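Heads up, the thing below is written out as structure tokens.
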Amino acid sequence: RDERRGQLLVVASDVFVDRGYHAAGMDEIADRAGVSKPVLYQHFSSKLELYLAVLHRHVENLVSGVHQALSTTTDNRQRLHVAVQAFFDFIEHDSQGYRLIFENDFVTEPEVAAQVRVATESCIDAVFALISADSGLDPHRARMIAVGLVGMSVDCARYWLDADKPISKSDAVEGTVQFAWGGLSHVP
Amino acid sequence: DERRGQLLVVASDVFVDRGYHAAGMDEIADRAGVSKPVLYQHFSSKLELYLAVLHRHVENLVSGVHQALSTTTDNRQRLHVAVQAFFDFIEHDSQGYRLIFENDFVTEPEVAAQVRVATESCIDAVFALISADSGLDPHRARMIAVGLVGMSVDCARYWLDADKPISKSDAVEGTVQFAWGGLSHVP
DNA sequence: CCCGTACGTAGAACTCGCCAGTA
DNA sequence: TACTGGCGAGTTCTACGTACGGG
């Protein structure tokens, strides 16, 4: 065989999203990869190691994109747009990462929760750092506002995706940006 | 009397401490100080017990939010009342916030459906208000309603996981001002 | 008449009797 | 005919859902 490890991680990411962590099985993974379960164990000595490798792959996909987006410009409207774009690009291309982060089913194993937390915190840090440097407010309050902003973006994105993309990505982004800028105050 | 109520409280405790999958009927019976057969006499399945706990918590949150939304037609005020109701929920019934938003049994759609309906009732109420008071068409109004509810829940989870570094009144006012004026009014 | 105990069983993460290609 | 190397056919352990001894 060739490097089956890469194809196994791709298949496992596909399978975990459909079944959930607990329901996914090594029998199902071997079945869909068309490889025997002992060979899979030859590559990954435990189910947890495979899970942490998938989680790490998805977090890095999102985080490098977010950092690169946040380094493009010092114009708050611009860094706002770049970050929201990075978020929508992630949720559209890596559907499995999206499901694994927002529909995580194995919180009972702290290494799992830590990978999720570090991924959520990278987003919070990028928004917070810009707001803190460019606002001078209370440190505690700025992080809370950054978290709210990130959460709002993810929830809008989840609405869009769960509705079978009823509007264009450009429309979803523009709506989110306009809402982030003028808030509820400019809706009526 | 009817031990059922105390059992639901104990089951909520066990699910929050251990998580759904790790929780066991043996542990719930142990902490309630009852035998496992009596627990099965009251709740025929772990899923049924979980759904009963979940339903209790959802009704707890949603009635508080809806009643908040009926107090006044000053949209800024109903924004504050609803967010306050949400923070109030997350502070008293600490176990419920975790059970709804840190849900570990995605494999059983009736669970996910009860969660979806709780989020959607709040979203529907906000959407209905935006549509009547803004002339916004459905897609944009619903997207904004979803954004507002998600933002409030995430702010509350940050605040609670950070051990409440500011007062709820402070937490509430900061959240409302950010929701109202957006980033344009942050510096 | 009824609670605490001790168990059957299901399901799945992990391993062992086959099976194909050489001199 | 024998040696390498990967696969169906067990093993066990864990935890849900019930059948013997006290009050």
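Using Swiss-Prot numbers, chain B covers 38-224, in order.
Cβ coordinates are placed from backbone N, Cα and C, and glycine is handled just like the others.
So that you can see what the record holds, here are the features copied from Swiss-Prot:
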type: DOMAIN; residues: B:38-98; note: domain 'HTH tetR-type'
type: MUTAGEN; residues: B:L98 to A; note: Maintains a normal dimeric structure. Has significantly lower FasR-DNA-dissociation responses to the ligand
type: MUTAGEN; residues: B:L106 to F; note: Maintains a normal dimeric structure. Shows dissociation of the protein-DNA complex only at the highest acyl-CoA concentrations
type: MUTAGEN; residues: B:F123 to A; note: Maintains a normal dimeric structure. Has significantly lower FasR-DNA-dissociation responses to the ligand
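Feature map: Swiss-Prot annotations on the structure.
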residue	record	Cβ within 10 Å
B:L98	mutagenesis position	22
B:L106	mutagenesis position	19
B:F123	mutagenesis position	23
Cα-to-Cα gap, B:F123 (mutagenesis position) vs B:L98 (mutagenesis position), nearest whole Å: 7
For the domain 'HTH tetR-type' (B:38-98), residues assigned helix / strand / coil by DSSP: 46 helix, 0 strand, 15 coil
Secondary structure at B:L106 (mutagenesis position), reduced by DSSP to three states: helix
Cα-to-Cα gap, B:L98 (mutagenesis position) vs B:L106 (mutagenesis position), nearest whole Å: 13
